[PDB]
2 protein chains.
Amino acid sequence: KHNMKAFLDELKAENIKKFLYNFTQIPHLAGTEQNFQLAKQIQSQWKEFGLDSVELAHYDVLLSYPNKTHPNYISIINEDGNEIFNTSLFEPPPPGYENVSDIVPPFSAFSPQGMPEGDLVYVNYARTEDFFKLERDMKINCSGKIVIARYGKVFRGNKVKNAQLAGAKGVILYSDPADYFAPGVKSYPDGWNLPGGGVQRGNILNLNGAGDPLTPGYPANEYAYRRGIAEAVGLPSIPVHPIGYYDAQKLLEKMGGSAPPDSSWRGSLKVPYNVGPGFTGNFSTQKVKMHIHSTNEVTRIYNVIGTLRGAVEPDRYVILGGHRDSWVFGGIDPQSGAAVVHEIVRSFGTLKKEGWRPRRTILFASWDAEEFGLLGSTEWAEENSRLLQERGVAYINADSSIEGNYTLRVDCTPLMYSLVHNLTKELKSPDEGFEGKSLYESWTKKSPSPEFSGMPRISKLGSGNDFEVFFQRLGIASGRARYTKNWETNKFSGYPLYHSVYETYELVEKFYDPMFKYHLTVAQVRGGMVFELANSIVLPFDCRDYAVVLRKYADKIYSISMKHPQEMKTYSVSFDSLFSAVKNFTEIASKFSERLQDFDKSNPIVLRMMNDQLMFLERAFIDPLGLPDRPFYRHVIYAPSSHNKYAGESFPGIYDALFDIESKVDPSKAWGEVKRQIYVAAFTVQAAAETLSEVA
Amino acid sequence: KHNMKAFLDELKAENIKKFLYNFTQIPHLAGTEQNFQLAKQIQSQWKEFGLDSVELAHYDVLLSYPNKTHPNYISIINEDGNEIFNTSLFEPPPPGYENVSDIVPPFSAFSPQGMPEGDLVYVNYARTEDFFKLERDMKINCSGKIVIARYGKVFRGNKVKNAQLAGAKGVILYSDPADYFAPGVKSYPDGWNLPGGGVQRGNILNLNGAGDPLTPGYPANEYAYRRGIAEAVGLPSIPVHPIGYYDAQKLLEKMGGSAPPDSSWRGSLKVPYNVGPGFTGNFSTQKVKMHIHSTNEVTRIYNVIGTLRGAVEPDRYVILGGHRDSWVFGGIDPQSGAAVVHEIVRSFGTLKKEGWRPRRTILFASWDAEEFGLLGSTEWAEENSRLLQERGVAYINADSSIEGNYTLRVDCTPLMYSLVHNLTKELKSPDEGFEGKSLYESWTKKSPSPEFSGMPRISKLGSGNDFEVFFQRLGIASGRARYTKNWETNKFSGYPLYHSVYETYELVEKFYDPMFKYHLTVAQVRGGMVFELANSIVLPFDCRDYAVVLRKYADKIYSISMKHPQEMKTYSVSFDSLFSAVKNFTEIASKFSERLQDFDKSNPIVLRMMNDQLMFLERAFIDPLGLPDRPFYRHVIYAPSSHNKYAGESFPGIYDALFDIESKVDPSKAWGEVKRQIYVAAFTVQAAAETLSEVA
Ligand SMILES: *[C@@H]1O[C@H](CO)[C@@H](O[C@@H]2O[C@H](CO)[C@@H](O[C@@H]3O[C@H](CO[C@H]4O[C@H](CO)[C@@H](O)[C@H](O)[C@@H]4O)[C@@H](O)[C@H](O[C@H]4O[C@H](CO)[C@@H](O)[C@H](O)[C@@H]4O)[C@@H]3O)[C@H](O)[C@H]2NC(C)=O)[C@H](O)[C@H]1NC(C)=O
Ligand SMILES: *[C@@H]1O[C@H](CO)[C@@H](O[C@@H]2O[C@H](CO)[C@@H](O[C@@H]3O[C@H](CO[C@H]4O[C@H](CO)[C@@H](O)[C@H](O)[C@@H]4O)[C@@H](O)[C@H](O[C@H]4O[C@H](CO)[C@@H](O)[C@H](O)[C@@H]4O)[C@@H]3O)[C@H](O)[C@H]2NC(C)=O)[C@H](O)[C@H]1NC(C)=O
Ligand SMILES: *[C@@H]1O[C@H](CO)[C@@H](O[C@@H]2O[C@H](CO)[C@@H](O[C@@H]3O[C@H](CO)[C@@H](O)[C@H](O)[C@@H]3O)[C@H](O)[C@H]2NC(C)=O)[C@H](O)[C@H]1NC(C)=O
Ligand SMILES: *[C@@H]1O[C@H](CO)[C@@H](O[C@@H]2O[C@H](CO)[C@@H](O[C@@H]3O[C@H](CO)[C@@H](O)[C@H](O)[C@@H]3O)[C@H](O)[C@H]2NC(C)=O)[C@H](O)[C@H]1NC(C)=O
Ligand SMILES: *[C@@H]1O[C@H](CO)[C@@H](O[C@@H]2O[C@H](CO)[C@@H](O)[C@H](O)[C@H]2NC(C)=O)[C@H](O)[C@H]1NC(C)=O
Ligand SMILES: *[C@@H]1O[C@H](CO)[C@@H](O[C@@H]2O[C@H](CO)[C@@H](O)[C@H](O)[C@H]2NC(C)=O)[C@H](O)[C@H]1NC(C)=O
Ligand SMILES: *[C@@H]1O[C@H](CO)[C@@H](O[C@@H]2O[C@H](CO)[C@@H](O)[C@H](O)[C@H]2NC(C)=O)[C@H](O)[C@H]1NC(C)=O
Ligand SMILES: *[C@@H]1O[C@H](CO)[C@@H](O[C@@H]2O[C@H](CO)[C@@H](O)[C@H](O)[C@H]2NC(C)=O)[C@H](O)[C@H]1NC(C)=O
Ligand SMILES: CC(C)C[C@@H](NC(=O)O[C@@H](CCC(=O)O)C(=O)O)C(=O)O
Ligand SMILES: CC(C)C[C@@H](NC(=O)O[C@@H](CCC(=O)O)C(=O)O)C(=O)O
Ligand SMILES: *[C@@H]1O[C@H](CO)[C@@H](O)[C@H](O)[C@H]1NC(C)=O
Ligand SMILES: *[C@@H]1O[C@H](CO)[C@@H](O)[C@H](O)[C@H]1NC(C)=O
Ligand SMILES: *[C@@H]1O[C@H](CO)[C@@H](O)[C@H](O)[C@H]1NC(C)=O
Ligand SMILES: *[C@@H]1O[C@H](CO)[C@@H](O)[C@H](O)[C@H]1NC(C)=O
Ligand SMILES: *[C@@H]1O[C@H](CO)[C@@H](O)[C@H](O)[C@H]1NC(C)=O
Ligand SMILES: *[C@@H]1O[C@H](CO)[C@@H](O)[C@H](O)[C@H]1NC(C)=O
Ligand SMILES: [Ca+2]
Ligand SMILES: [Ca+2]
Ligand SMILES: [Cl-]
Ligand SMILES: [Cl-]
Ligand SMILES: [Zn+2]
Ligand SMILES: [Zn+2]
Ligand SMILES: [Zn+2]
Ligand SMILES: [Zn+2]
C-alpha cells in the first residue's frame, strides 16, 4: 500500500551518496554558468522522477565578486610604504582539485572597494558586548582604526555592522583555532579540521529580510525598477576581508596597547591577544593596509520549482526547499542537503508513478543565491506572496543534512513540536550504541530538553537560511532538521571547514558519514515531515504547544524588565495585558483542541474550516506594520536577533525596547516604547487566540 | 419557500418609516449618553428579531466637542479692538424642537484652540487648483491670512490641509446658496433648502485611513498605549469654524483687493467675491478674529455587532454595516440608512425563526463615531483584521438610503457589477412614469453609463464612509447603493440640509419620501445584495468585469503621462509592463470564468477552492507596504483622491507621481518615481491575475 512507510522505505543511502558526488565535482557559485547548468540538470531529473511540472524561475539581483585581475589582499606596510607582509591570494587547493578552474578566492561578498591604512584594534568576536567592553570599560576608541575580529558566536554581518557603528574604517575577519580546530583531530585532507591556509567565505550584508538589495518588497523581474546603489538595502560602508590563522598570526603577533581584559578574549594562537590600538614599540610606525577591489554586479539567478499536485486539496501547499549555490564545491553546504532533497523527490515520484498522489500539493525548490543573502527564496516569495499567504501550509528547509555526526538538531515553530516527537519515535536511530532504538530515544538522551525530563531540545528559528521569508515575513509554519556535532554552545560558529575550498565530497565520505546513514536518517525526518504535512487529514499542528511556549517567553521578557523595578514603578510598566492574552490563548487553544478531536469527522467543511484555523494560526502572529525599522520582520513572537541574525529572539519588539535601556538619555521615552511593545504583543497574542475561537 | 423573493417580500415601507421616526427624536452624537442608549436599544431589538448573538464592541477614541460655557464664534473687529459683528452661536432650531436639549452648536470637529486675527483671503472651494490659481496666476500670498472658503466639490479636510500648506492661520468654511439652495425650492421648514442661519457641521481631519488619531494600526481597547497629542494622526494645525450664508454675506461684503479671476469663483450672494486680501478702503483697518475653544477628549464609543451564523460556510462573512451616530437628529444622515438596516435584520430574522439560515455567516453592524473619522468601523476592523482578511467575502455599506428622489447611485468594486445589474433587473422601479418597469430600466434611463449604451453608471469607491477600512486597507470586495438627486456633477457637495440641525424626520417624510417607497427600494437593493452574497453557491463576483475596468484605467493613466512626451523619451518611461499585465489578467480571467461554469459542480472542494479564488481576488490588489506616505491605503487599483477624500482615484500611486510633475525641481527623480509606480502597478495586476490561474 501507499503510506508513509512505503515512502520512507524507498529512500536509499546509496542514492544520496551518488547524488552528493554528482553535485560536488565543480564549483556552483551563484550567477555562474556552472550553477545554471546544474539548475537545468535538476529540472530535467525532477521531470524524469515524475513531478507534474518543473520550471525555472529567474531574477536579476545584485551579487558581488572579486576582480580576477586585481586581487584582494592585506599588508603590513612600513613607514616607507613598503609592503613587508602580504596575506594569501588563494587557499591551497585540496588534493586532486589543484587544476579545477574558477575557484573563487576568499572574499567578503558586498564589501565596498577601498585601500584603507591604519592601526589595528582587536575586538574579540566583534559582538555588541565586545564593543561595550572596549568603549565603556577599557576606554578604547575604534574611530578611524582597522578592527580585527575572530569569526564565531554571531553572524559576520552583525560584526561588520557593530564595527561600522564603532567608527572603524575597515574589518579583518579570521578563523581562530580556538573556534575552528578541534583538539586531537587532524587538518584536511587527513581529518576534518581547518588548516592554517583555510579561509571562511561569506556575505556581510545586513538585509533584515529584504532580499535583493535593489528591489525590497517586489521581485527582481524583467521590468523591475531598481534603487540606485546609494539607496540599496544592507550594504556595508567599510571594506572587509577574511583570512586564515597563519595570516592572522602575522597580523596579531606585533599587537601592543592594552592587554586582553580577560581569558574569554584569548584564542589558541601563540600571541598575547593585546587589544591595541597599533603595534608594540619597535613596530609602532608600521601600519596595516587593506586592498579591496571586488565589484557588485546585477546578475541572473535561477530557482528550480517542482510541483506535485494534490489529489484533494491542490490549493494547499507544503514546500520543501533548500539552496543549490555554493561558495566552492559545497560538499556539506549545501549539497549534503540538496542530495537529500533529490532523493526525497525521487521517492515521492516513485509513489506517483504507481498512481498515488498526496492529499495536498507539494512544492519542491532548489533555491539560488542563498549565500548572497537568501536572494532566490526571497525574490520568489515576493513574486508569489499572495499565493503563499492564502495557501501555504508549511515550509521545511533543506540546507546541509549533516554538520556533525553526534545527534539531531531541530529548529521549528511550536506548531510542529508534536509532529517531530511522533515522527522521530517511529524512526530508527542510526547512532552507535542505539541499535534497535528509536531516533527519539537517542536524540533525547544526547540533547535533553532544558525544561522537560524525557523530551529532546528543539530550538527557535532564527535566520541565516531560506526559511526566513516564509516564516518571519509571511507567517507560514516552518521547520528544519539536520545532524549536528556535540556542545551546542558553539552552534553558531559552524563546523571547521565551513565555506572553505576544503568542503568536498571526500570530506563527507571519509570523515562525516561513510555509510550515508546520517544522511538517510535526515532524509527520513525531512521527508517524513513533508509526507505528514501533505497527507494527514487534519493538519498535524498542535496549538497547545504554542500556548506553553508563549507563557515561557512572557516569563522571560517580564524577568528582563524586572531588573529595573524602580523604572517599572515610575512609568507604570505593566505586563498584565500580555499575561492575560497568554492565559486566554491557553484556554481557547484547549477548547479548540477538544473540538478538533470531537467535531463531526464526516464533514469536510468543518474539517477544512478547522484546517484553515490551523494553517492561519502562524499567520495570525504577523503584524502588517513590521517590527521597528525592520519592515520585513513581521512575526511578533519571533525575529532574528538584532545582535546575531542566526539566533531567534522571542517577543523581539519588547526585547529590543528593553536592551541596554539604562543607557538611554530619555528614560520616559524609552519606557514609553517598552509599554507600546507590550501592547502590540498582548494585542497580537489575543488576536491569534481569537482565530481559534468558534467562527460564528 | 425560503428564497430571495421571500426575503424581499417581507421588507415593509411602513416599518422603515416607524424605525426612522424612532431613531430621530433626540440627538445621537458620538460619545454621548443618548447614543449609548440607542446602541443598547438596537442590541435588544436585534436579539428579539432573531440574530444568534448581538454584542457591543467598545473603544476609547479621541473625539472633539465645543466648550459649553465658552462658545466658538467669529468677529469683525475695528482698529480699537471692538467686535462690531459676531457670527451666530447656534442654528435657529426647527419647529417643535426649540426645547430639545443637547443640540451641539455648529463647529469643525478637531479644530485646535486659538484666537487668530487677520485679513481675509477668499479661496473659492479651497481646492488644489484654487490655490494654484491664487499663488501661481494671481500672485496672492495666503501666508498669515485667514482664508474663507465655500463648502462643496471636495471633502472639507482637504480644504483645511490645502489652506495650512498655503500658510493660512485660520479657515472659515461657509455654505453658499449657489451650492446649497436649489432655485425655486423653499427653505426648511417649508421646503428642503438650507436657510441662511443653517450651518454644516463636520470633521476636518486628514487621517488617510488611520482610524483613532491616537492608536494607528491597533484597536483603542482598555490597555492600548496612545500617542501623545503632538504625534496624533491627522489633526489640523490652524483653527477652523463653519458658518451659514447670512453670516458669510457679512464677512464677504467688505472684501477688497483683486476681483475674482472668473465666474467659476462667484457664488449666488450679492457680493463681489473679491479675493482680497483684506477689506476695501474705508474698512481696511478692520480685521477678522476667530475664537475657537473646542477640546479634544478621549471618549468611549460603542458598535453593535449582530451575527447570523451560516449553515454551510460559517467561516465566511458577508457584512452589512452603517453608522448610528449623528451630528444632531440625523433624519437623513445616517438614520435613513440605519432604519433600512433595522428592517433588513428584521426580515432575515423572520426567515431564521422559520428554520432558514443563510449559507454563509452574515454580520450586521451599527457603527459609532463615523462622523469623527470612521472611528468605530476602523477600530473594530483593526481589532478583527486577521478574521476579516482570511474570512471576509464582502462588505455592503448602509449610510443614508436617500439623499434625493431621482434615481439610484451605486459605487462598488467591479466584482459586484454583474450582481448589481442582475438584481436591479429583478426589482420594481419606484419612479413615477416607470410603473411596471424594472429598477434597472429607470436607473439606466436616468443615469446612463458614459461608456456603454443600455447600461447604468456605476462609480468607483472613494472614501468618507465606513467601507474605507474594509476596501482600501483590507481588500474586501465592497459596495454601496442609495437614491440620489439629479446632476451628479454636484455629487460631492451633499444635499442642502446635510449635517445641519434641520435634517429631521419631518424633512424626509414631507419632502423626500412620503410613502417610503425609495427607502423600500434601497432596502431591496442592499438586502438583495447581502442575500446573494451570503447564499449563492458560487460567489456572485465576475472577474472579467475587473479586466475591462483595468484596461480603461491603464488607458487613462497612460494618457495623463503622454501630456509629457519629451520626458517620457528622455527617461524611457514605458507603460508596456502595465498593459502586458492587464492583457494577462484579461486572458486568465476569461479562462477562470470558463472553469467556473464547467467545473464539476458536485465537488465542494473545487467549489470552495474556486470560491476562495473569487474571495481573495480583491485581496490580491493589496500591497502590504501601502501607498507612499499613506500606509493604510494599501489597494493598488483604488485609493481616495489625495485632493478629495470623497472621490476614488484609479492607479493612485502612478496618478500622484504624475500630478503637477512639470513643477518638480528634479525631473529625473520625479520621473524615476513614476517608473517605480508603473512597476508596482504592473506587478500587482499580474500577481492578482496569477491567483486565478490553476492552483497547481
Ligand atoms: C482575555 O479574555 C477576557 C475575556 O474572558 C477579556 O476580558 C475583557 O477584559 C476587558 C478589560 O480589558 C473588559 O473590558 C471592560 O468591559 C466593561 C463592559 O463589559 C461588559 O459589556 C461588554 C459589551 O460591550 C461585554 O463584552 C462584557 O461581557 C460585559 O458585559 C467596561 O465597563 C469596562 O470599563 C470600565 O472599567 C475600566 C477598568 O476599571 C475603566 O477603565 C473604564 O473607564 C470603565 O469604567 C472594561 O472596558 C471586558 O468586559 C472583558 N470581557 C469579558 C469578560 O468578556 C480580556 O480582555 C482578554 N485579554 C486580552 C489581553 O485581550
Ligand atoms: C504576461 O504573461 C506572459 C506569459 O504569457 C509573461 O511572459 C514572460 O515575459 C518575460 C519578459 O518579462 C519573459 O522573460 C524572458 O525569459 C527568457 C527565458 O524564458 C524561458 O525560460 C523560462 C524558465 O526560466 C520559461 O518560463 C519561458 O517559457 C522560456 O522558455 C529570458 O531568456 C529572457 O531574458 C533575455 O531577454 C531579455 C529581453 O531582451 C534580456 O533583458 C535578458 O538579459 C535576456 O537576454 C526574459 O527574461 C518570460 O519568458 C515570459 N514567459 C512566458 C512567455 O511564459 C509576461 O511577463 C506577463 N506580463 C507581466 C507584466 O508579468
Ligand atoms: C502525536 O501522537 C499522539 C499519541 O498518538 C497523538 O495524540 C493522540 O491523538 C488521538 C487523536 O487521533 C487521540 O485519540 C482520541 O481520544 C479521545 C478520547 O480521549 C476520543 O474522543 C477521540 O475519538 C480519539 O480517539 C489521543 O487521545 C491523543 N493522545 C494524547 C494527546 O496523548 C497526537 O495527535 C500526535 N500529534 C500529531 C499528529 O501532531
Ligand atoms: C447575471 O445574469 C446572467 C444571465 O443569467 C448570468 O450569466 C449566465 O450564467 C449562467 C451560469 O449560471 C450561464 O449558463 C451556462 O451556459 C453554458 C453554455 O454557454 C453551460 O456550459 C453552463 O452549464 C451554464 O448553463 C450563462 O451562459 C450566462 N449568461 C451570460 C454570460 O450571458 C450571470 O452569471 C449573472 N451574474 C452573477 C450571478 O453574478
Ligand atoms: C551528474 O549526473 C547527470 C545525470 O546523470 C549527468 O548528466 C548526464 O550526462 C550524460 C552523459 O554525459 C548525458 O548524456 C546526459 O544528457 C546528462 N543528463 C542530464 C539530465 O543532464 C552529469 O554528467 C553528472 N555529472 C558529473 C560531474 O558526474
Ligand atoms: C606584497 O605585494 C605587493 C604588491 O604586489 C609588493 O609590492 C610591489 O613590488 C613590486 C616588485 O618589487 C613593485 O613593482 C610594486 O611597485 C610594488 N607594489 C606596491 C603596491 O607596493 C610587495 O613586494 C609584496 N610583499 C611581499 C611579498 O613581502
Ligand atoms: C423607540 O422604540 C423602542 C422600542 O420599542 C422604545 O423603547 C421601549 O420603550 C418601552 C416603553 O417606554 C419600554 O418598556 C421598553 O423597555 C423599550 N424597549 C427597548 C428595546 O428599549 C423607545 O421608547 C422608542 N423611542 C421613541 C423616542 O419613540
Ligand atoms: C460680540 O461679542 C463680544 C463678546 O461677548 C462682545 O464684546 C463684549 O461686550 C461686553 C459688554 O459690552 C464686554 O463686557 C466685553 O468686554 C466684550 N468682550 C470682548 C471680547 O470684546 C461684543 O459686544 C459683541 N458684538 C456685537 C453683538 O455686535
Ligand atoms: C549549513 C549551515 C551552517 C548554513 C548556515 N547558513 C549560511 O551559511 O547562510 C549564509 C547566508 C545567510 C544570510 O545571508 O542570511 C551565511 O551565513 O553566510 C546556517 O543555516 O546556519
Ligand atoms: C450620506 C452621505 C452624504 C454621507 C457622506 N459622508 C460623511 O458625511 O461622512 C463624514 C465623515 C467622513 C470621514 O471622516 O471620512 C463627513 O464627510 O463629514 C458620504 O458618504 O458622502
Ligand atoms: C578589474 O581590474 C582590472 C585590472 O586593473 C581593470 O582593468 C578592470 O576595470 C576591473 N574590473 C572590474 C569589473 O571592475
Ligand atoms: C574617537 O575619536 C574621534 C576623533 O579621532 C572623535 O571624533 C570621537 O569623539 C572619539 N570618541 C570618544 C573619545 O569617545
Ligand atoms: C564521526 O563519528 C566518529 C565516531 O564517533 C568520530 O570519530 C568522528 O570524529 C565523527 N566525525 C565528525 C566530523 O565529527
Ligand atoms: C471651558 O470654558 C470654561 C469657562 O471659561 C472653563 O472653566 C473650562 O476650563 C473649559 N472647559 C474645558 C473642557 O476646557
Ligand atoms: C508670503 O509671505 C511670507 C512673509 O509674510 C513669506 O515668508 C513667504 O515667502 C511669502 N511667499 C511668497 C512671496 O511667495
Ligand atoms: C421628491 O420628488 C418630487 C417629485 O419629483 C419633487 O417635487 C421633490 O423636489 C423631490 N424631493 C427632493 C428632496 O428632491
Ligand atoms: Ca526584491
Ligand atoms: Ca486604532
Ligand atoms: Cl536546514
Ligand atoms: Cl452608503
Ligand atoms: Zn547553505
Ligand atoms: Zn553557506
Ligand atoms: Zn453618515
Ligand atoms: Zn455625516
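Sequence positions for chain A are given in Swiss-Prot numbering; the residues included correspond to 55-750, in order.
Determined via X-ray crystallography, 1.7 Å.
Just so you know, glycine gets a Cβ as well, placed from its N, Cα and C.
According to Swiss-Prot, the experimentally introduced change A:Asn121 to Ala is described as follows: Loss of glycosylation. Severely reduced enzyme activity. Counting only residues at least six positions away in the same chain, the Cβ atoms of A:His347, A:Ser348, A:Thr349 sit under 8 Å from the Cβ of A:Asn121 (mutagenesis position). DSSP classifies A:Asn121 (mutagenesis position) as coil under the three-state reduction.
Of all the Cβ atoms in the protein chains shown, 15 others lie within 10 Å of the Cβ of A:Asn140 (mutagenesis position). A:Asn140 (mutagenesis position) falls within a strand segment according to DSSP. Quoted from Swiss-Prot, the note on the mutagenesis of A:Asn140 to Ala is: Loss of glycosylation. Severely reduced enzyme activity.
Within the same chain, residues at least 6 positions away in sequence whose Cβ sits under 8 Å from that of A:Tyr700 (substrate binding site) are A:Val208, A:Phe209, A:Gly516, A:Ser517, A:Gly518, A:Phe546, A:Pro694. Annotation source Swiss-Prot lists substrate binding site at A:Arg210, A:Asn257, A:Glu424, A:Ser517, A:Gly518, A:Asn519, A:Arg534, A:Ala535, A:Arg536, A:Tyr552, A:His553, A:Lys699, A:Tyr700.
Under its mutagenesis annotations, Swiss-Prot gives A:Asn336 to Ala the following note: Loss of glycosylation. Reduces enzyme activity. Sequence-distant contacts (6 or more apart, same chain, Cβ under 8 Å) of A:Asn336 (mutagenesis position) do not exist in this structure.
Here the residue is the original one, but Swiss-Prot notes a mutagenesis experiment at this spot, A:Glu424 to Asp: Reduces enzyme activity. All protein chains shown were included, and the count of other CB atoms within 10 Å of the CB of A:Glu424 (mutagenesis position) stands at 26.
Residues annotated as active site, nucleophile in Swiss-Prot: A:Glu424. According to DSSP, A:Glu424 (mutagenesis position) sits within a helical segment.
Listed in sequence order, A:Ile732 are the same-chain residues at least 6 apart in sequence whose CB falls under 8 Å from the CB of A:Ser628 (active site, charge relay system). Residues or ranges marked as active site, charge relay system by Swiss-Prot on the basis of sequence analysis: A:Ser628 (among others).
Record note (Swiss-Prot), mutagenesis A:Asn638 to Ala: Loss of glycosylation. Abolishes enzyme activity. The unchanged residue is displayed. Under the three-state DSSP scheme, A:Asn638 (mutagenesis position) falls in the helix class.
Taking a C-beta cut-off of under 8 Å and a sequence gap of six or more, A:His689 (active site, charge relay system) has these contacts in its own chain: A:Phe525, A:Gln526, A:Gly529, A:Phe675, A:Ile676. Here Swiss-Prot flags A:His689 (among others) as active site, charge relay system.
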Fewest other Cβ within 10 angstroms of its own Cβ, chosen from the recorded positions A:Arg534, A:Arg536, A:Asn638: A:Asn638
Contacting recorded positions, sequence order - A:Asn140, A:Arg210, A:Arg534, A:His689, A:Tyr700 vs ligand 19, Cβ under 6 Å: A:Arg534
A:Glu424 (mutagenesis position) to A:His553 (substrate binding site) - Cα separation in whole Å: 13
Rounded Cα-Cα span from A:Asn140 (mutagenesis position) to A:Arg536 (substrate binding site), Å: 39
DSSP three-state assignment for A:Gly518 (substrate binding site): coil
Largest CA-to-CA spread of substrate binders A:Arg210, A:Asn257, A:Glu424, A:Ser517, A:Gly518, A:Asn519, A:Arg534, A:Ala535, A:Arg536, A:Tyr552, A:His553, A:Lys699, A:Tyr700, angstrom: 24
Cβ neighbour count within 10 Å of A:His553 (substrate binding site): 25
Cβ neighbours within the same chain of A:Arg210 (substrate binding site) - under 8 Å, at least six residues apart: A:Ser162, A:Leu227, A:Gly256, A:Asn257, A:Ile258
Sequence-ordered recorded positions from A:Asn336, A:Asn638, A:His689, A:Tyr700 with Cβ under 6 Å of an atom of ligand 1: A:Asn638
Among A:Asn121, A:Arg536, A:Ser628, A:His689, the recorded positions whose C-beta sits under 6 Å from ligand 11: A:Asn121
Secondary structure of A:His553 (substrate binding site) (DSSP, helix/strand/coil): coil
Cβ atoms near A:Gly518 (substrate binding site) (within 10 Å, other residues, all chains): 19
Cα distance (Å, whole number) from A:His553 (substrate binding site) to A:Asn638 (mutagenesis position): 46
